Amino acid sequence: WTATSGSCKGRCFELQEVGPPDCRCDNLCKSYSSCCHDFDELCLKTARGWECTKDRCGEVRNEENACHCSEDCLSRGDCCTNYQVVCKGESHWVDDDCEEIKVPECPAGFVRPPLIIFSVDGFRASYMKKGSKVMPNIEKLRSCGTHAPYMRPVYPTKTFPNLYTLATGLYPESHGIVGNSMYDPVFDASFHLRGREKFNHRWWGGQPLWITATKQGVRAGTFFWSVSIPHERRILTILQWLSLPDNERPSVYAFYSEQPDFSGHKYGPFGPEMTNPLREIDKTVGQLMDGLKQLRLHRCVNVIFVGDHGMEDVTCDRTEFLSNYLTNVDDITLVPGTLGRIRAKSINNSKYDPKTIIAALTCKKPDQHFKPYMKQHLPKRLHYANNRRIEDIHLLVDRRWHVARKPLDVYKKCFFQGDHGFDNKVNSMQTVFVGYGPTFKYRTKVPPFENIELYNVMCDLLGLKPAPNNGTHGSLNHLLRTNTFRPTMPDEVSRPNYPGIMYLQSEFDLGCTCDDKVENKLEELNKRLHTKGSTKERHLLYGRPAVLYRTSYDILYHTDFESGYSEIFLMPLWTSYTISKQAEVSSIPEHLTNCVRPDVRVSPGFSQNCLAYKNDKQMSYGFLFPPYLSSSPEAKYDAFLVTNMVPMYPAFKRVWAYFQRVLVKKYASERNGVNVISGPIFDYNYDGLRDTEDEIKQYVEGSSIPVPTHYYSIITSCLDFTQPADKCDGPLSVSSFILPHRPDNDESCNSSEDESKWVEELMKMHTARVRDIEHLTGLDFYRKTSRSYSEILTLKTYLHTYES
Ligand SMILES: *[C@@H]1O[C@H](CO)[C@@H](O[C@@H]2O[C@H](CO)[C@@H](O[C@H]3O[C@H](CO[C@H]4O[C@H](CO)[C@@H](O)[C@H](O[C@H]5O[C@H](CO)[C@@H](O)[C@H](O)[C@@H]5O[C@H]5O[C@H](CO)[C@@H](O)[C@H](O)[C@@H]5O)[C@@H]4O)[C@@H](O)[C@H](O[C@H]4O[C@H](CO)[C@@H](O)[C@H](O)[C@@H]4O[C@H]4O[C@H](CO)[C@@H](O)[C@H](O)[C@@H]4O)[C@@H]3O)[C@H](O)[C@H]2NC(C)=O)[C@H](O)[C@H]1NC(C)=O
Ligand SMILES: COc1cc(-c2cnc(COc3cc(Cl)c(C#N)cc3C(C)(C)C)n2C)ncn1
Ligand SMILES: [Ca+2]
Ligand SMILES: [Ca+2]
Ligand SMILES: [K+]
Ligand code: NA
């Protein structure tokens, strides 16, 4: 209950919120039913519209007007945005030539260039090019400032998850806004797009930019705009705040547009009806830039023009129904649409079985336009699992489709021709970034990057220290003319041991055999050189990875590969090897099929054993350095050391062997050599972070050999592919993956066929950034290169997306 009978006189769009039950006069007031009775009258004026006309020039101030054309308007800070154009012979900002902003040109009293975030809903990346003829203001920001060809959203590619990601630098799983609707099982509460529940603070985790700013003595504008406040009034409000006294004036501001999303849902992304919404957003940008120029701030303020997600063609007839797959369809609740999330209709049911629900949804029709997953089995690049609000069962929906429980859900609610929310790698979901101002570079194109990175940069733009987030601070330094952030490499926590030959063969009782008793002095020093590190410059091209936690591990050198071998997990953390364009693939000789050899540099007690694999009827083993890529018959024996072995499900060895036997050599031929680092990952609590030993839920039967949840590879070459991977003078090129270590290939509907028809497709779906692997391993890669650290940080955030 409010006492709505105070007044907004002299308080319109006040910046501090007055608490109940005073009445309120800010942007939230409508949405809380809490505005003073005179808010519309005083604060939402509309008379005479939003443009000065010649006849109003020099008019006598009439305080009823929406905006002013009177001589006193600039001093009052409330002119119409076109005042100077109509009444003082000035040019619109868009009609002015682009001129480099080498230094901030600010009025006296300005301590720092302000930041304005202009966010647009549903603004698909390709609009920049396809709508260029009708967005002159936007095209000028883009060509004259710093721009990417696209920006990658977060999954799900919905509004509130992406805008709150923009504000926090956090993945949805960490900030808590994991969909546009959410059931929390502790709140027994749903969050939706309509309703007041969304306004409760318990949903919104992390530290958004406006709080970061305020804690550090930098003042912020509203980020939230009530829907009924028209755009022209949002712009005028920002421009009025910008005229406040020095001690009262915010340094950071946001504008949000509901378009072009709103129309895109009705008409599809490139419907003829979309040209007008793009024209109207462009006009709004023009108003802000003309208002900035009037106030002499157009070469002082940093402007970010940024989208939350794109828009795809989606129609009612492209709906998959769970009613066509399940019988028990009334025992579940589905969060439907461009993603699916499934849980139990009633937590009073020990008869609910997720295993059976998954199997009834797996590879059931040939055309099937979705794929079910347990959340921990989703691609690690989505970072979509470590939250109670994300249901255990997830459906990834194909682009252009919907999922729903039953037909009536879709007709007892065709409306719509567009939607979004698909996998964040999908081209139609990509959005926009432009940065314009003294602190951004001039006429610069940068590569596509992820929206999780922008929080750090906005903090940099404002002189703030960012709260802990998921960006990689420094990875976007190349956007900026002046950086206050100079990243440095994390310190190595654990130094390796370099063991020599310390054990006799008969000390090992591993239950392993190898046919290797097949005895020259020219090649007797030569092999000693190899075990001591003589080929190490060829196989370890970027220095050894740094271990960033306390552990015990050994570096092992070999002719063909180098490894960092963990005495705690009884396997390599990493294994590094270079395959030139010229290298040959060979077979595993028949006499060496089951060969496993003790490593005389490593104790029996810190070694794996073959007996356990024999007793474990589910579990088999593979090798991290592949025997197929041995440099010589004699070097091949090094690939069968017990220190190169890793636990692998037979189903997974199909994937791994094809990767090792066919794809590495393909990449070396295409990329003119590759350097490969491979290894295990343990993420049993699916938090995206390296597990400690006491968090492992599965061991090779009867042993202390831990079972990885995933296997990684980082594949690096020269970006200038006229140079070989091992002699590259310049920038690097990388692709990486994190494959799930699964006992079946149910994820791949075509896995009964030859590996050449399904394995690469799987690996593409599980593409990853180097940074994702760093989080999952506690390792730090690329420590010794000739490149700047900033460039290396950009390389570690790169994702190879395999979209056309
Ligand atoms: C993306 O970047 C983010 C941000 O850096 C990072 O997330 C951080 O990861 C840290 C390690 O997992 C974690 O550190 C401590 O967590 C708590 C402190 O938490 C509270 O206080 C902070 C600070 O202001 C809050 O931010 C935090 O918010 C979370 O919880 C809210 C709901 O309560 C929610 O609104 C908000 O969205 C957020 O949710 C997310 O995080 C939680 C975990 O915190 C998840 O469960 C959610 O699903 C959601 O993802 C909290 O309000 C500490 O208490 C921990 O201390 C443990 O572990 C210590 C290890 O050093 C150990 O010394 C202690 O013993 C202690 O153990 C005790 O508790 C155990 C169980 O925790 C118990 O069994 C044990 O026996 C003993 O009693 C952690 O130090 C940060 O909270 C987290 N921040 C955020 C914002 O998520 C991500 O890791 C990256 N992602 C990637 C892939 O890099
Ligand atoms: C049903 O009501 C609605 C209301 C709205 C809505 C109203 N005002 C905004 C802009 O919010 C933002 C704008 C920016 Cl630029 C940033 C940042 N950084 C963050 C936000 C949030 C505060 C976190 C949402 N939105 C999304 N949108 C859909 N539906
Ligand atoms: Ca949106
Ligand atoms: Ca973990
Ligand atoms: K076995
Ligand atoms: Na299959």
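Note that chain A carries Swiss-Prot numbering, so the residues on display, from first to last, are 51-463, 468-573, 576-591, 617-885.
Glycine residues also receive a Cβ, built from the backbone N, Cα and C atoms like all the rest.
Within its own chain, the domain 'SMB 2' (98-142) has Cβ neighbours under 8 Å at 282-283, 285-286, 289-290, 292-294, 336-338, 340-341, 343-345, counting only residues six or more beyond its boundaries. Under the heading domain 'SMB 2', Swiss-Prot lists 98-142.
Secondary structure at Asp171 (mutagenesis position), taken from DSSP and collapsed to helix, strand or coil, is strand. Sequence-distant neighbours of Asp171 (mutagenesis position) (same chain, six or more apart, CB under 8 Å from its CB) are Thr209, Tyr306, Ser307, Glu308, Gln309, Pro310, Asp311, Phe312, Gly357, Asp358, listed in sequence order. For the published mutagenesis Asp171 to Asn, Swiss-Prot gives the following note: Abolishes lysophospholipase D activity.
The note that Swiss-Prot attaches to the published mutagenesis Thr209 to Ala is: Abolishes lysophospholipase D activity. In the three-state DSSP scheme, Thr209 (mutagenesis position) is classed as helix.
As a published mutagenesis entry, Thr209 to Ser appears in Swiss-Prot alongside the note: 15% of wild-type lysophospholipase D activity.
DSSP classifies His474 (1-tetradecanoyl-sn-glycerol 3-phosphate binding site) as coil under the three-state reduction. The Cβ of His474 (1-tetradecanoyl-sn-glycerol 3-phosphate binding site) has 30 other Cβ atoms within 10 Å, all protein chains considered. The 1-tetradecanoyl-sn-glycerol 3-phosphate binding site annotation in Swiss-Prot covers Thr209, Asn230, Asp311, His474.
Swiss-Prot lists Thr209 with the feature active site, nucleophile, giving experimental evidence as the kind of evidence. Its Cβ placed at the centre, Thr209 (mutagenesis position) has 21 other Cβ atoms within 10 Å.
Taken from Swiss-Prot, the feature 1-(9Z-octadecenoyl)-sn-glycero-3-phosphate binding site covers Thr209, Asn230, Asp311, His474.
Neighbours of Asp311 (mutagenesis position), defined as other CB atoms within 10 A of its CB across all chains, total 23. Under its mutagenesis entries, Swiss-Prot includes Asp311 to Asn with the note: Abolishes lysophospholipase D activity.
The DSSP secondary structure for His315 (mutagenesis position) is helix. Within its own chain, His315 (mutagenesis position) has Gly172, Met361, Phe470, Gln471, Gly472, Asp473 as residues 6 or more apart in sequence whose C-beta sits under 8 angstroms from its own. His315 to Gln appears in Swiss-Prot as a published mutagenesis result, with the remark: 20% of wild-type lysophospholipase D activity.
Taking a C-beta cut-off of under 8 angstroms and a sequence separation of 6 or more, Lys430 (mutagenesis position) has the following same-chain neighbours: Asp764, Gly769, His791, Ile819, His847, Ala849, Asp853, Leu857. Swiss-Prot documents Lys430 to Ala as a published mutagenesis change and attaches the note Impaired secretion. No effect on lysophospholipase activity.
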Return the whole-number Å distance between the Cα positions of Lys463 and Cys468, the residues flanking a gap of 4 unmodelled residues.
11
Does any of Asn230, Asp311, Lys430 have a Cβ within less than 6 Å of an atom of ligand 6? These are the recorded positions; tell me which, or none.
none
Between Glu573 and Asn576 the chain has a hole of 2 residues; just give the Cα distance across it in whole angstrom, please.
9
Measure between the Cα atoms of every pair in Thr209, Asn230, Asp311, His474, the residues the record assigns to 1-tetradecanoyl-sn-glycerol 3-phosphate, and report the largest value in Å, rounded to a whole number.
14
Relative to the mean position of the Cβ atoms of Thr209, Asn230, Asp311, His474, the recorded 1-(9Z-octadecenoyl)-sn-glycero-3-phosphate site, which additional same-chain residues have Cβ within 8 Å?
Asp171, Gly172, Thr207, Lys208, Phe210, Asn212, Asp358, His359, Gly475
Can you go through the mutagenesis positions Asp171, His315, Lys430 and pick out those with a C-beta less than 6 angstroms from ligand 3?
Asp171
Taking the Cβ of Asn230 (1-tetradecanoyl-sn-glycerol 3-phosphate binding site) as centre, how many other Cβ atoms lie within 10 Å?
19
